[PDB]
Amino acid sequence: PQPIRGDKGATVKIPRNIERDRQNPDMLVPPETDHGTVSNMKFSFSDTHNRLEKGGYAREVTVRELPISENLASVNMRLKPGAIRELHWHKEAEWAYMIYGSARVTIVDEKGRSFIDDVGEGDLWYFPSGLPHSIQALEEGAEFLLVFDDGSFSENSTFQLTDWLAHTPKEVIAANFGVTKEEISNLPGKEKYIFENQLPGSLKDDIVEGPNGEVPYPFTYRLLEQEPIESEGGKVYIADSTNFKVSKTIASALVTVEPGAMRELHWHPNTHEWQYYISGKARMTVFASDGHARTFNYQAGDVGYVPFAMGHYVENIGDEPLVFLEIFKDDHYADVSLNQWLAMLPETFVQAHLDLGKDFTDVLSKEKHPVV
Amino acid sequence: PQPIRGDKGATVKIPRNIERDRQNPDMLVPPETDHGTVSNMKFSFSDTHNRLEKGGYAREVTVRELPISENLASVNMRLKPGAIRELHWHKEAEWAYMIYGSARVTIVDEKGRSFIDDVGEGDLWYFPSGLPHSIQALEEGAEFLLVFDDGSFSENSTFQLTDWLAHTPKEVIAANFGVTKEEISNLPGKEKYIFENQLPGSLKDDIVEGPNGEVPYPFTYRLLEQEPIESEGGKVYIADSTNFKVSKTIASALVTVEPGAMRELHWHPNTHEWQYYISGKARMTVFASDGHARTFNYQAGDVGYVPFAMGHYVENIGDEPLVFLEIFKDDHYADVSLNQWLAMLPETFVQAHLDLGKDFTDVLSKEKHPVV
Amino acid sequence: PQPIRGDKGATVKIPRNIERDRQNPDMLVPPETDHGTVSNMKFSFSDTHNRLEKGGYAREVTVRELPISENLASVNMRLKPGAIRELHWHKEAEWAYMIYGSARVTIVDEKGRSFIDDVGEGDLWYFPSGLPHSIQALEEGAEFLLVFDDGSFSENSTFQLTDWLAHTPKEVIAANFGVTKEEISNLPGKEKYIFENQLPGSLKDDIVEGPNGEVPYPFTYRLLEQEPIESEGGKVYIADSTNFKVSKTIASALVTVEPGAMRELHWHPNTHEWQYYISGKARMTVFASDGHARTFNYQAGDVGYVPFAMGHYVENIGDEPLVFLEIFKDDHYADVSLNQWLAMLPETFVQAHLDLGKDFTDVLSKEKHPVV
Amino acid sequence: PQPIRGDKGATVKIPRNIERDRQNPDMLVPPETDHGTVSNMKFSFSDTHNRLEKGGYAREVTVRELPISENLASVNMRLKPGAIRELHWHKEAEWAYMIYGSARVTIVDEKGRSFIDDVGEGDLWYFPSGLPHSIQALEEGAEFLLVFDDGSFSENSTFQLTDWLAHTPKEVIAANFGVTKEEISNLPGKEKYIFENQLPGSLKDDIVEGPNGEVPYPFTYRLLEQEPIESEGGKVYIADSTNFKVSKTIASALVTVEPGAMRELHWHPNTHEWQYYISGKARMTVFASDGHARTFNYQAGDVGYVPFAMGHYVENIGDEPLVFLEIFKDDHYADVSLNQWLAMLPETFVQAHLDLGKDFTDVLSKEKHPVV
Amino acid sequence: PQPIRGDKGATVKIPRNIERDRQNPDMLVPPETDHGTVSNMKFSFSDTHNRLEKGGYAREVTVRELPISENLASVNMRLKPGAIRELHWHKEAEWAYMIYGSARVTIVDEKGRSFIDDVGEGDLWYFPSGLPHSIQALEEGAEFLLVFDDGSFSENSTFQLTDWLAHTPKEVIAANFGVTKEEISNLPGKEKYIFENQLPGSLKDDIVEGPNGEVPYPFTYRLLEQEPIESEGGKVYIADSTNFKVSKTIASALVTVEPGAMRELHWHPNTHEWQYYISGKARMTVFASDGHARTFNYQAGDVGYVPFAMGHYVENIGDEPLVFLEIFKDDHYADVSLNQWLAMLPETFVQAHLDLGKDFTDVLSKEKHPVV
Ligand SMILES: [Mg+2]
Ligand SMILES: [Mg+2]
Ligand SMILES: [Mg+2]
Ligand SMILES: [Mg+2]
Ligand SMILES: [Mg+2]
Ligand SMILES: [Mn+2]
Ligand SMILES: [Mn+2]
Ligand SMILES: [Mn+2]
Ligand SMILES: [Mn+2]
Ligand SMILES: [Mn+2]
Ligand SMILES: [Mn+2]
Ligand SMILES: [Mn+2]
Ligand SMILES: [Mn+2]
Ligand SMILES: [Mn+2]
Ligand SMILES: [Mn+2]
C-alpha cells in the first residue's frame, strides 16, 4: 500500500513498517474529509510489556500509553486453571468483562459482608473503590479485560495482602491477631500477585456465612442474559447503574456489528468513551468540532477513545463480526443519535440546514437504531 | 475628572482616556476604604471582537478576557427576523435570558424526545450539556445573553450539524441513512453557524410527535410571570433548580434596583457570582477578606464577578433603574444578608462587636430585604 | 455605529456602551479577514483601580487583568514635585520610561556600590531583580511607565524599607545597628510607600562616595539621544542589553508612527511583545496561525500584547502621531520583516507562492523599513 | 508466539494481533530482569494519520502520541520532485536529517541575511526558532525526518506565508507594500502548505545578494563527511553546537550497529534522549532506577525515548545493519560509558562492588567504544 | 513556658509537647511584630525516618517534608570506617559539607577522566548532574550533609551500579563486556547502597591514570583554608562558582556566629536560601513583604529556608557558637546588607524615610559586616 489518494500523496521512499501500514489503511490513506490536529485515539495491547507470572500474565494500557484517556485505564489479564490473582484492593473502582473461560471472585465490603460468585464468558463484575477482592480461574482458565476509573492506574494503585503483611512489624501482626511471632514465621517474604493453585471446589461449598448478613446488591452481572437492543446490523447490550446497581462509576455497552454494518453516527452527552476491540476490524472518524476530524483503524486487542461529546461512528470493515466494548465513567449510558435527532425536528427546518429535500427527510427514523 | 481625593492623588499628566475615566468614577477615585490587591472583576462586551454573519452577530466574554471567571463564560448573540443559529451542541450546559425580541428553540434529549417552544422577553432556557438545540428569531428578531458553565468556553466547545457532516466521509453518511452519495451531494461544504431564513409558522404547527413521549421537564422558563421578592428599593426574580427544574448547574436572579436604591450588603455561601448588567449604572465594592477590598463601576453591557463568599453590594449610581443578572454555577440560589444575620443574634452580642448601642441594633430587620 | 458589514451583522437592540464602541471601530465591525478564537490582547489603565497617596498615585495592569501577558506586568505611576516612592526592592527586574517630568533615582548593588542619577522625559532606567531603589520627582513632578518581568507582579512582590523595620523586633534592629531601642523609638509604625517631601538639591550634592567604587554600568539610559532608525512613516528607538548594558531581561523600542503610516507587517522570532500606547490611536491584527486572526483597537493608555512569533502590524488610524512602546522579556530586540524576507528570496520562488508577477516582487525592499 | 517464559506466562486465549506480537518479541516475552511500572517509550509513524497533499505528505509523532516525550516532537515529511513546503516559520527550532533524495532550503535571519543551500542524503539542517524557511525537493524528490524542540508541536505551531496574507486586511497588505488592492487581488485565498512546482535551476543561480551580508554560520551540515567514531561493531557520527555551530538546542548522533553488535550500556548526564529508527530491528532495556526496568522493541519507522540519566543500550537483533538517530535538546552531546567508568576506577574497588575478580576487571577498557 | 505576652495569650489547657515548646520559645511566644500567614520554614532531621544499613545510615529532608523548599533537598549521611556508599549517579547535582571525619570520593566525567580525592572536616565536594561517583569513609568514619538541586529528590533520583546490572539481561551484560554469562554469575542480585568494607590504602595508590587526561577542575574544595570574611561577631566562608569552579548550581556560605552576635539584617537579590544548622541555637524572622513576618527557632540538625528576596537575620540565642550553612541554587553568592544600603544613600534622604536624625545615620557603615 502507498499513501496516495488521487493526485495527493506519494510513494514511501524510506524504510517502513508495511505490516502496520496494512493494519491502518485509513491512516496511511485517510478520508479526504479528515482535517486538523487530533490527539491519538488508538493503542494496542500488543505494544505493551507483558508481565509474566507462574499462573498467568497481565499487560496494561494507561495514560502513560494513551494520553487522551486520563480517566480510564485497562488491564488484559490471563489466569491458568486454578491460578489465583492475590487478594488485594486499590483506590480505583474496577470493572471487568470475561472474554474467555470462567473464574471465581470474592469481595468483602466495609460492613464485613462477603460475596463470592462464579463469572463466565459474557459476564461482568464491578468492585467499588477500596473493597478487597480476589480472582481464581476455574477449569478452563480465564482471560478478561479490567477497566479502572483512573487513567493513572499503576503499581502504586494496588495493595496486596501478603505485601502489606511483609511490610508490617512481626510483633504488630502478632498482636493484631493474638498469636505469637513464631506462629506467623512462615508468612511470605514477598507478595505473590498471581500464583498457581489447585482448582477450587463447588461454589456452594465456598459460600461463607456471617453475622453481618448478605450484601445489598450483587457484584457480578450476567450481561448476555438480558434482551439486547436489536438493530438491523447488530446488537447492543448495556450495563450501567440502572440495571447493574453497584456499577456506579462505570457504564458499559457490548456492541456487535455484523459485516457490512456500522454503529451509527452519534455522540455522548455525558462523558468520554473508552473502547476495547474484542474481535474484528473497524474504522472510526472522530469529529472534534471546528472543522477537526481524524479517522483511526482498530482490530482485536486495540484500545480506542472518544473524548466527551465528539461525533463518531464505528464501521465494520472486515468479513467477520465486529465486537467491541464502549466504556464510560458515569452512572448511566447515554447517546444522541444523529438520525433520531433530525427525525424529531420539523422537516422543513432540517431541509433548511442540509440543503436537501423531502426525499432525504423521508428516510429519517424517530426510533433509535444503534447499529445499521 | 482627576484622580484626587482630599490631599491624596494628583492630576494626570500623560495622554489619557477621558471617556473611560468618566465611566469609572470609583476606580479613578476609589473609596478611602479600598485596599490591597484584588483581581479584575469587570469586562465590557464592547471591548470584544464581534463575529458578524448573515443573519446576526455574536461576541463573547470568557476566561481569556476575565481570568477570575474560570467557571462561567458568556455570549451576547443577536439574530435578525427568521435568522437561525444552526443546530448544534456543546460540552457545556447553556443558560439564556431573552433581553429583546423572541425566538423559537428546539432541543431533543438522549431519549429521542423533542421540545420546541417560543421564548419572549424576560424568558429563559437551559440546555443540559451535550443535548442538541437550535434558535430561530421570530418577527422582531432577537438579542439575548447566553451563559455556559465553563469559563474556557470557546470554538472547540461547539459542534455544528453541517460541520460534522462536512467532515464525515460521504460513503459513511450515505450508509448511515441508507441513501446514495448522489442523494446527499448537495450537503453544505462548510458550516452555516448563523444564517438568514424565512420566518417560521405558528408554534403549534412545528410540534413534532414521537414514540418516545414528551420530555419530563420544560427547557424554557417564564421568569417574569412569577411573583418577585419585592423590597423597598426594587425586586428580585429567582430561577434555580427548585423552580426551573432542568436548570441544575445554573442558578439565576434578575435584579432591578430603583434610583437611590441598592442591592444590600450580602455574600453567597455556595459559590461564585457572575454578573451581566442589562441597563443602568452601578458601583460595587468586593470585600476579599484580610483587609482587602476593591470598588468597580459597571454599566449596560459589562460583565461582573464576585468570587465565592466575598462580601458585596450593588448600588445604583444613576438616574435610571439598574437592572442586572446574578448567575451561579450551582443547583440553588443562596445568600446571607448582613442585616438579617445581625438581626438574628443577641442585641448585646452585636453591640459588643460593633461598639455601637441599642440605637443601631434597633434598626436591624429579621426579614430579608434584598434591595433597600 | 452599528455592527454591520455589508450584508452581515445587525443593529444592536439592547442597552449598550456607545462610547466604548466608538473607541473600538475594528472590534464592533472587524475586518472580513478576522477569524477564529484569539485571546484578548488589550486592556486600558483607565479600567483599573487607582491607588491614591499623599504625593501621587499608582495603577497596574497585570496577568489578573490581561491573562495572555504571563511574563510582564506594568504600573503607571505619578509623583508630585519632591514626592518620594519609598526605598524598596522586589523579586522582579524593573524597567521604566519617563513620559512626563523628571525624577532622581537611587540604587545600591550587591557589592555596596551606589548609583544616583536624574531621569528626564524620554529616558529609561532598569533595576536588576532584588536591588534596592527609590524614585523622587523633581520640580515638575513625574509620571512614568514601569514594566516588571513577571505578569504575576503584585503586593507580595514589593518590600518596603519601613515595612521591613516595622515588622522586625525592636531589640533586633537595635542590635543590628548598635543603638538602643530608645534611639529608634520614632521609626514609622507603618510603611509610607509614596510620601510628600521637599524637592532635593542638585544631583552633584547627592552623590555618595564609597570604598566599593563606582558601578560597572549605568542604570539609566538616554533613549532619545541616540540616532533612531528613520523610516518614511516614522522612527524607532531601540534599547536592549546590547546598548543599555544592564537591561538584561528587557528589550524595548519606542515607536513613532506619523498619520497615514504604519509599523510594517512583521513578527518576533525571540519572544512575546508587550505594548503600551503613549499617544494616538491605532489598530493591529494579530495572526495566530492556522487561519486565526483578530483585530484590536488601541489608544493612549492601553496595554497591548502579541504572543511569541505571531504576525502583526500597527496602523495609525488617527490624525495625530501614534506613539507606543514595544517591550520584550529578552536580552535583545529582534524582528523579521515580511517585506525584507520576501525581498531576500528568488523572485520566481516568491511569485510561485503568491500567484503574483514581477510587478509585485519589483516593489520588495532588501532594506528593513520598520515604519512605512 | 506465546507469552511464556519457562514456567511463567500462558497461551493467549482471546483474539489477538499476531503481526504486532511478532514485531515485539521482547514485549510479549520480556527479559526476566524487567520489573516495575515504566512509561511507554515507543511509537510508530505507521500508527499516525498521514496528511496527503498535492506534492507529498506529512505525519507526526508528538506528546499527544508519546506522552513521555514532552520536549521533542517529530514529523516524517515527503516531497515529490520540485514540490515545495510553503514558506513558513514556527515558535520551535527545527532540526532535520535527509534520509532520501535531496532538497533546496531557504532561510532569512532577523538581520535580513539569506542562506540558500542544497541538502542531500546524510545531510542536516537546523533552523533557529522563529526564522522563516522553505524546502523544495530536487529531481529525486525527498523524504526526511524533522525534529522540533517542543513536544506539544502542532498546528498552532506553524505560520504559513499565504495563510498570514489571507488573514490580513487587503488594504493593510496594499499599504504595507505600496501597491493597490487590485495589484494583489490574485493572492491565494487559502494556504498551500505543500504544493507541486517545476524543478528549480542550479543553486548558484538562486543565491540572493543583499546589503546585510552573509550569515555568520551555515544552517546545513554534511554529517557523513566528517570522520565518525569507529568502534568494532559500528560507527557514530555526532553533530551538536560544537561542530554544527547554529544547532544550539539540538544535539544529534547517527548510529550504525552491525549485525551481532550493540550500542553499549551507557546513560546521558545532560538530558533526555529521543530516537528515530531509520532501518533494522532492535531491542533496548531502559533502567529507570529503584529496581525499575522495561524492554522495548523497535524497527524502521519507530520513535524511541530514554528519559534523562536512565541507563540503556541498543542491541541489533536482526540480520541487517541497525541505523538510528539519538536526539537531545541541549547544546552538546554527552554520555557516560559503563565500561569506561569502571575501567577508570581502582580495580579492587570495582571488585568490591560486583563481587567479581580480576578476570572481570581485566576486560575493562579506558577507551570509550560506543558500539561493541 | 506558656503562650502569654503581656495581656495577650493564655495558658495551655490541653495535653501538650513541653519539650518542643521549650525548643521553640519564639514560636510559642512570637515577637509582637510577627504578622500574617507565612509558610513553614523549619524542619528537623530528627523528625525523619532513618534508613539504617550495614555500614551507616541516611535520612532526608525534601519537599515532602518542607514544601517551601521546591528547589533543594538534603540528606544527612553517616558511614562507618571503610564503609562504602555504592557507586551511583542521579539527575540532580550534589553538593556536600564534611561535618565529621573524612572520606575518599571518586568521580568520572563524560570524557572518561577520573578524579579521586580525600575530603576532611570542613571540606566540600560538588558532583555535576549525571556524573557517577562514590564515597568511602576513612579510619574515623564520616558524617556529612548532602544537598541536591531539586526539592523532589527521592528514590527515583538515584541509580546504583549493581541495581542497573541486576536489571539488565545477563546475555546483554555478557555481550557488553565480551565475557560469558558464567563469568558474571556472581554479580549481586540486589543493590548494596551502603556496605561495609576494609579501609582503603593511601590516596596516591588509588589514583588511576588514563588516556583522557586530568579533569579541568577539582570536584572537592577546602573551604576552611581560605581567608574568611571576618566581622566583629563571627566569620563567613563563601564557596560558589567564582572560587569553587565546578560548583555551578550551588553557592554556599559557612557562617559562625559568636554568642551575643547575629547575622545582620539582609536579603538575597538572586534566589532562595536553604539552611542547615550544624550547631548552636538561633532565631530568625523572615519578612515576606506587605506586612507579613514570622519568627522561627532553630538548633543543631534543623533545616531552614528563606524564600527569594525576603528580609531576614539570624540571631544566636544560645551560650555556644552558632554554626550554620546558607545554600543557594545559583552560580554565585550575593546579598544586600540593610546597613550598607542605607549607609550608601544621602543622609537626609534616609532620615526622611525613618523619621530619625543624624544620630542614627552616623552609625551606618559603608563596609559590609555580615555578622555583628
Ligand atoms: Mg475542513
Ligand atoms: Mg485596610
Ligand atoms: Mg480564514
Ligand atoms: Mg527487581
Ligand atoms: Mg503589621
Ligand atoms: Mn483488582
Ligand atoms: Mn459511542
Ligand atoms: Mn448553544
Ligand atoms: Mn450577590
Ligand atoms: Mn521598584
Ligand atoms: Mn512587533
Ligand atoms: Mn519548518
Ligand atoms: Mn543513548
Ligand atoms: Mn550521590
Ligand atoms: Mn541569608
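Going by Swiss-Prot, the residues shown for chain B are 8-379, listed in order.
Per the header: X-ray crystallography, 1.8 Å.
Keep in mind that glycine also has a Cβ here, set from the backbone N, Cα and C atoms.
Annotation comment: Swiss-Prot describes B:50-192 as domain 'Cupin type-1 1', evidence class sequence analysis. The Mn(2+) 1 binding site feature in Swiss-Prot is assigned to B:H95, B:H97, B:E101, B:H140; the stated evidence is experimental evidence. In Swiss-Prot, a published mutagenesis experiment is listed as B:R270 to E, annotated Leads to a 20-fold reduction of CO(2) production. The Mn(2+) 2 binding site annotation in Swiss-Prot covers B:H273, B:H275, B:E280, B:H319. According to Swiss-Prot, the experimentally introduced change B:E333 to A is described as follows: Leads to a 25-fold reduction of activity and a 4-fold reduction of CO(2) production. Positions annotated as active site, proton donor by Swiss-Prot: B:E333. As a published mutagenesis entry, B:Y340 to F appears in Swiss-Prot alongside the note: Leads to a 13-fold reduction of CO(2) production.
All features noted in Swiss-Prot, drawn onto the structure.
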residue	record	CB count, 10 Å
B:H95	Mn(2+) 1 binding site	21
B:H97	Mn(2+) 1 binding site	24
B:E101	Mn(2+) 1 binding site	23
B:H140	Mn(2+) 1 binding site	19
B:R270	mutagenesis position	27
B:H273	Mn(2+) 2 binding site	19
B:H275	Mn(2+) 2 binding site	22
B:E280	Mn(2+) 2 binding site	28
B:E333	mutagenesis position	23
B:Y340	mutagenesis position	22
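The recorded positions near B:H97 (Mn(2+) 1 binding site), taking a 10 angstroms Cα-Cα threshold over the set B:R270, B:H273, B:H275, B:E280, B:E333, B:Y340, amount to none. Here the recorded positions are B:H95, B:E101, B:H140, B:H273, B:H319, B:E333, and none sits under 8 angstroms from chain A, going by CB atoms. Looking only at Cα atoms, B:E101 (Mn(2+) 1 binding site) sits nearest to B:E333 among the recorded positions B:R270, B:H273, B:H319, B:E333.
B:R270 (mutagenesis position) sits 37 Å from B:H95 (Mn(2+) 1 binding site), taking the Cα positions as reference. In the domain 'Cupin type-1 1' (B:50-192), helix, strand and coil residues by DSSP number 23 helix, 70 strand, 50 coil.
Cα of B:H273 (Mn(2+) 2 binding site) to Cα of B:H140 (Mn(2+) 1 binding site): a span of 37 Å. The Cβ centroid of B:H273, B:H275, B:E280, B:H319 marks the Mn(2+) 2 site; residues of that chain outside this set whose Cβ lies within 8 Å of it are B:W274, B:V313, B:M317, B:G318, B:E333, B:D342, given in sequence order. Each residue contributes its Cα atom, and for B:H275 (Mn(2+) 2 binding site) and B:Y340 (mutagenesis position) those atoms are 8 Å apart. In terms of Cα spacing, the recorded positions B:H95, B:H140, B:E333 that come within 10 Å of B:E280 (Mn(2+) 2 binding site) are B:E333. Here B:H319 (Mn(2+) 2 binding site) comes close to B:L272, B:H273, B:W274, B:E280, B:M291, B:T292, B:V293, B:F294, B:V313: these same-chain residues lie at least six apart in sequence, with C-beta atoms under 8 angstroms from its C-beta.
Rounded to a whole value, the Cα-Cα separation of B:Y340 (mutagenesis position) and B:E333 (mutagenesis position) is 9 Å. Across the fold, the C-alpha of B:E333 (mutagenesis position) and the C-alpha of B:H140 (Mn(2+) 1 binding site) stand 24 Å from each other. Following the DSSP three-state reduction, the secondary structure of B:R270 (mutagenesis position) is strand. In the three-state DSSP classification, B:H275 (Mn(2+) 2 binding site) falls within coil.
With a CB cut-off of under 6 A applied against ligand 8, the recorded positions B:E101, B:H319, B:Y340 are reduced to B:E101. One way to see the shell of the Mn(2+) 1 site is to take the Cβ centroid of B:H95, B:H97, B:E101, B:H140; the remaining same-chain residues with a Cβ within 8 Å of it are B:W96, B:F134, B:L138, B:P139, B:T165.
Taken residue by residue with DSSP, B:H319 (Mn(2+) 2 binding site) is part of a strand.
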